[PDB]
Amino acid sequence: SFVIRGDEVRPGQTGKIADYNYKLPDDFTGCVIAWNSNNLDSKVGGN
Amino acid sequence: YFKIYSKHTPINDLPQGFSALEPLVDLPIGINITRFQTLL
Amino acid sequence: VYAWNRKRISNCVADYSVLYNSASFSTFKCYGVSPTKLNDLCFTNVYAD
């Protein structure tokens, strides 16, 4: 579980998330679900 | 790119012989070249 | 829309489009290459669009 605006929401990727947040394996077996928390992350800025 | 090849040879019509030309230039141009003239 | 250049310059030594590698600039799609192999691979086209 994490929160990301960097590289928007987005395991076959090498982006702002992959190198600066987390890398899921290119063969990663599993599911990903991303919930926009603009109204749920409370402070919107979310620094 | 644009290519020019050439060869130096004595020429004795255009008598036949066996050879190949070597490049002179390789210049990216992007020109829709369709016609030409030579210059004296 | 009325312009897609190809050769702004024929010879570049300053080629590091990290804009893609780290997505430090924006979103992108690479065709036939890794987005990260920017200084490992080289092409004779250095500009476009």
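Numbers in chain C track Swiss-Prot; the residues on display, in order, are 350-398.
Per the header of the entry, the method used was electron microscopy, 3.7 Å.
The backbone N, Cα and C atoms fix where each Cβ goes, and this holds for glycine too.
According to Swiss-Prot, the protein carries these features:
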VARIANT   C:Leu368 to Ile  In strain: Omicron/XBB.1.5, Omicron/EG.5.1
VARIANT   C:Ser371 to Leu  In strain: Omicron/BA.1
VARIANT   C:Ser371 to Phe  In strain: Omicron/BA.2, Omicron/BA.2.12.1, Omicron/BA.2.75, Omicron/BA.4, Omicron/BA.5, Omicron/BQ.1.1, Omicron/XBB.1.5, Omicron/EG.5.1
VARIANT   C:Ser373 to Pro  In strain: Omicron/BA.1, Omicron/BA.2, Omicron/BA.2.12.1, Omicron/BA.2.75, Omicron/BA.4, Omicron/BA.5, Omicron/BQ.1.1, Omicron/XBB.1.5, Omicron/EG.5.1
VARIANT   C:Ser375 to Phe  In strain: Omicron/BA.1, Omicron/BA.2, Omicron/BA.2.12.1, Omicron/BA.2.75, Omicron/BA.4, Omicron/BA.5, Omicron/BQ.1.1, Omicron/XBB.1.5, Omicron/EG.5.1
VARIANT   C:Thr376 to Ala  In strain: Omicron/BA.2, Omicron/BA.2.12.1, Omicron/BA.4, Omicron/BA.5, Omicron/BQ.1.1, Omicron/XBB.1.5, Omicron/EG.5.1
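In this structure, C:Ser373 (variant position) belongs to neither helix nor strand by DSSP; it is coil. With a 10 A radius on its CB, C:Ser373 (variant position) counts 12 other CB atoms from all the protein chains. A 10 Å cutoff on Cβ-Cβ distances gives C:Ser375 (variant position) a total of 7 other Cβ atoms nearby, all chains included. Counting other CB atoms no more than 10 Å from each candidate's CB, the variant positions C:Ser371, C:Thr376 peak at C:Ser371.
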